[PDB]
Amino acid sequence: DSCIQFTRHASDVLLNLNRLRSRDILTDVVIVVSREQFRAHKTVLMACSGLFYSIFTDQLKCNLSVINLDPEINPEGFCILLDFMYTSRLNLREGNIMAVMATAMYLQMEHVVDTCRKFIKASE
Amino acid sequence: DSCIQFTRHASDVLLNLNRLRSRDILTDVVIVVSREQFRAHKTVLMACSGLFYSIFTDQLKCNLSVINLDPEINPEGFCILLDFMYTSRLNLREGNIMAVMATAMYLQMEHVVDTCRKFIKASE
Amino acid sequence: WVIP
Amino acid sequence: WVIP
Ligand SMILES: N#Cc1c(Cl)ncnc1Nc1ccc2c(c1)CC(=O)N2
Ligand SMILES: N#Cc1c(Cl)ncnc1Nc1ccc2c(c1)CC(=O)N2
Ligand SMILES: [Cl-]
Ligand SMILES: [Cl-]
Ligand SMILES: [Cl-]
Ligand SMILES: [Cl-]
C-alpha cells in the first residue's frame, strides 16, 4: 500500500495499556501465583505469551476470570514478566535470572528465554 | 532502573492485537457508524483515542457493548483510523484526507490531525 | 511520520 | 535487546 506510519504509535499504545493496568481499568482476569494475585488484560497476556494465547483461545477457559498458575511458578518472576509484557522492559538481575527464565519457559516467551540463556552462558 | 529492553516488543504486541481483531477474538464492543459496524477491543480504542478514553472510563458507558458514533462520521474515515490504531499505518489519500481529518478530530487523535493539516497545507 |  |  501507500500508507504513512507513526513511528511511536506502538510504544504509545503499550504505555496507555500499562496506565490502564495500573488504575485497574477494564482488567478482565486475575492471575493467581501461589499467595499472590495479578490483575491484567487477557488480550495483552495473549499478545505476549504462548501459554496465555493457548488458554484464552480455549472455548471454556476464555470465559474464566481467575487463572491459577503451576505452584512451582515464582511470583516475583511472574511480576517481572508481567511488567515486561506491558513495558518492553525486563528487570533481569543475578538474583532473579533463574526464576525469570523458568517463568518465561512456562509462559512461552521465547525472546525472554533467549536473553536469559545468553546472560547465563556469559557468567559461566 | 537497570532494565534491558526488547526493541520490537511494542510492535509485536500491536501485531498480535490486530490478529486477534481480524479473528474476532475477545472483541468486546461494536462501533456503529451509520450503516456500518466495526468490532474492536475497548482497551485498544481507549489507548488510541481521547474520545474512546473518555467513553470507556465513564461508569455507565464502560459496560456498553454497542457505541453509536455521530451520524456526520464517515464509515471509510472511521475504518482507516481503526486500521491505524491497530497497525500504526495510515492510508492517507487525496480522496479520503478530509474525511480522515474530520474523523480524527472527533476521535481526538492529535497526531493524525497534525499530519492531515500538514498534507492539506502542502496542497494549497 | 515516515514512509514505512 | 538494548540498554534503554
Ligand atoms: N494474541 C496472540 C497471538 C496471535 Cl493472534 N498469533 C500469534 N501469536 C500470538 N501470541 C503469542 C503466541 C506465541 C508466543 C507469543 C505470543 C510470544 C512467544 O514467545 N510465543
Ligand atoms: N487508554 C488510555 C489513556 C490513558 Cl490511561 N492515559 C492517557 N491517555 C489515554 N489515551 C488517550 C487519551 C487522549 C488521547 C489519546 C489517547 C490519543 C490522542 O491524541 N489523545
Ligand atoms: Cl472464574
Ligand atoms: Cl518474549
Ligand atoms: Cl449495549
Ligand atoms: Cl494519533
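Following Swiss-Prot, chain A shows residues 6-129, kept in their order.
The header says X-ray crystallography, 1.7 Å.
Yeah, the Cβs are placed from backbone N, Cα and C, and that goes for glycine too.
What Swiss-Prot says about this protein:
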- A:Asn21 to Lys: Abolishes interaction with NCOR2 and HDAC2, no effect on interaction with CTBP1 and transcriptional autoinhibition; when associated with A-116 and 376-Q--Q-379 (MUTAGEN)
- A:32-99: domain 'BTB' (DOMAIN)
- A:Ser59 to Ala: Abolished ubiquitination by the SCF(FBXL17) complex (MUTAGEN)
- A:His116 to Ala: Abolishes interaction with NCOR2 and HDAC2, no effect on interaction with CTBP1 and transcriptional autoinhibition; when associated with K-21 and 376-Q--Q-379 (MUTAGEN)
Item to check | Other CB atoms, at most 10 A from the CB of A:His116 (mutagenesis position) | outcome: 16
Item to check | Residue distribution over DSSP helix, strand and coil in the domain 'BTB' (A:32-99) | outcome: 31 helix, 15 strand, 22 coil
Checklist entry - Cα-Cα separation of A:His116 (mutagenesis position) and A:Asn21 (mutagenesis position), in Å? => result 23
Checklist outcome for this item: Listed mutagenesis positions A:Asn21, A:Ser59, A:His116 screened against chain B; CB under 8 A survivors are A:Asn21, A:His116
Checklist entry - For the mutagenesis positions A:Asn21, A:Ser59, which one has its C-beta crowded by the most other C-beta atoms within 10 angstroms? => result A:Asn21
